[PDB]
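Let me begin by presenting the structure, written as structure tokens, before commenting on it.
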Amino acid sequence: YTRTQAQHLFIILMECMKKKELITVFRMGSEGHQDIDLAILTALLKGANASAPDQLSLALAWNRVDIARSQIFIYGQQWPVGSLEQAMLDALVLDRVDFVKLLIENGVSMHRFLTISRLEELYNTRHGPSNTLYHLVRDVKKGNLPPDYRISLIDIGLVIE
Amino acid sequence: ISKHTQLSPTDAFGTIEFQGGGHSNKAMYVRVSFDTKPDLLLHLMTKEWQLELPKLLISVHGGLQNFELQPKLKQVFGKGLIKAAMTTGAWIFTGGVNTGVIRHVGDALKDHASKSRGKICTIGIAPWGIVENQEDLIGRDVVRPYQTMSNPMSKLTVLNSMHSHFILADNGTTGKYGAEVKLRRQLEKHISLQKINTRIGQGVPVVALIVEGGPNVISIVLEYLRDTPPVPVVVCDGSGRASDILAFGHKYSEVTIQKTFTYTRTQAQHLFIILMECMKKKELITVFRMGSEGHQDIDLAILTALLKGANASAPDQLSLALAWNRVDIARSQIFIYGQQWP
């Protein structure tokens, strides 16, 4: 295939095999990861060499619940304190029902998570699909509203009434 | 010290709501001394908790470390245990904390509860010194919320959810085991002698289930086999612990050069004396293997071991099968060729 044994690519080949922690091989029925789409995504989580919260954030961004279920949520992960709470808040803002269910099943409790400030933050999000809450808040509290306005829980009570 | 503690009264009983899980599960609990008489415990469990007297008792002795069972084996084990505990009105005695085989029992209960009706009377007998929150449970006869979140650096373990009742026994210490084994064995002995509703004269049958284990699992198996009423046990092979060693030793009854496993103090220390005593009393051991031997269903393996383990006559076996409401068990075992009914 090359210029006989006189010319070889063995130096670069052995350097690559020295850095073989990142190589992923996809074989039909021989090794694991029989799905190539799983082979690509699982290589990205370990290839980033980041913590569990960063892997969970990446899986949340990709909207792949099974990837986080089979890889991120395993035995002995040692989440930092206050990380699952932030993951739950991010999943709640981005409208990820499957991740909310998975985080609920894996330890987090809604009674301690929900505070007044967190609910205020939830009511003033920009992610997710469109909604008509701003028009209702404008219609309730007088004819005029400032542009850069934070919607307080009093306004939500007024619009509910 | 030489057990110089204060004999204070009990101050923790009621019901706990396991906050955090996706299941709304209630669990009654009491905190009693480890020297409490079995009769009073049975009175509490029968009259205060409104539990009917069981037709069967199952002990789930296993390893303490968080081992992992391979797939296609833990699933069938969980399904068989659930079916045996649900079709037959029975109690399950577990460790209680969320470590070892108790986690497997917990997820088996959790998977069943999402598909079928009914409740399983799972009872956990755990020491008080290992719970992650000794506080948050002192409220007497009042619902106390409990958190299932696990902190790996807390050096303790959380109470396993999906358990119907808890018996928290304390010897006064904190952070060590050994305060519940004797009480659990005494309660099993006292409930075994309890009379079933049938007027034949037979007590509640008791079986033991072994998954994973350790050096003390051989000791408790030997103690079960040496009881004045013998108690059958059931073991598994795909665990990788002394249960697998026991299953291997079940074959070739009376290979002594295979006593090296880097698991105990070399060849100088061995459990071969107790192992060979258990293999001398191997008529009660039952081994469940996937596709190798017979009894491919573990729920059938448990029930068939109880009929032969009682060493009773055909009428008593038929009465037991009638009480368990298992027609197939009597059809395939009791009604065979040459039974000689009185």
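The numbering of chain B matches Swiss-Prot: 127-325, 351-405, 420-507, in order.
When the header is checked for method, it gives electron microscopy, 3.0 Å.
Each residue, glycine too, has its Cβ placed from N, Cα and C.
Among the mutagenesis results in Swiss-Prot, B:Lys198 to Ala, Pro or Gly has the note: Reduces calmodulin-binding by more than 50%. The residue drawn here is the original one. Annotation note: B:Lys198 (mutagenesis position) sits in a coil segment as assigned by DSSP.
Within the same chain, the residues at least 6 positions away from B:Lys200 (mutagenesis position) whose Cβ sits under 8 Å from its Cβ are B:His230, B:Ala234, listed in sequence order. Quoted from Swiss-Prot, the note attached to the mutagenesis of B:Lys200 to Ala, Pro or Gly states: Reduces calmodulin-binding by more than 50%.
Look at B:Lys205 (mutagenesis position): DSSP puts it in a helix. Looking at Swiss-Prot, you'll find the mutagenesis B:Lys205 to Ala, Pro or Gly noted as follows: Reduces calmodulin-binding by more than 50%.
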Applying a 10 Å Cβ distance cut-off over all chains shown, what neighbour count does B:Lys205 (mutagenesis position) have?
16
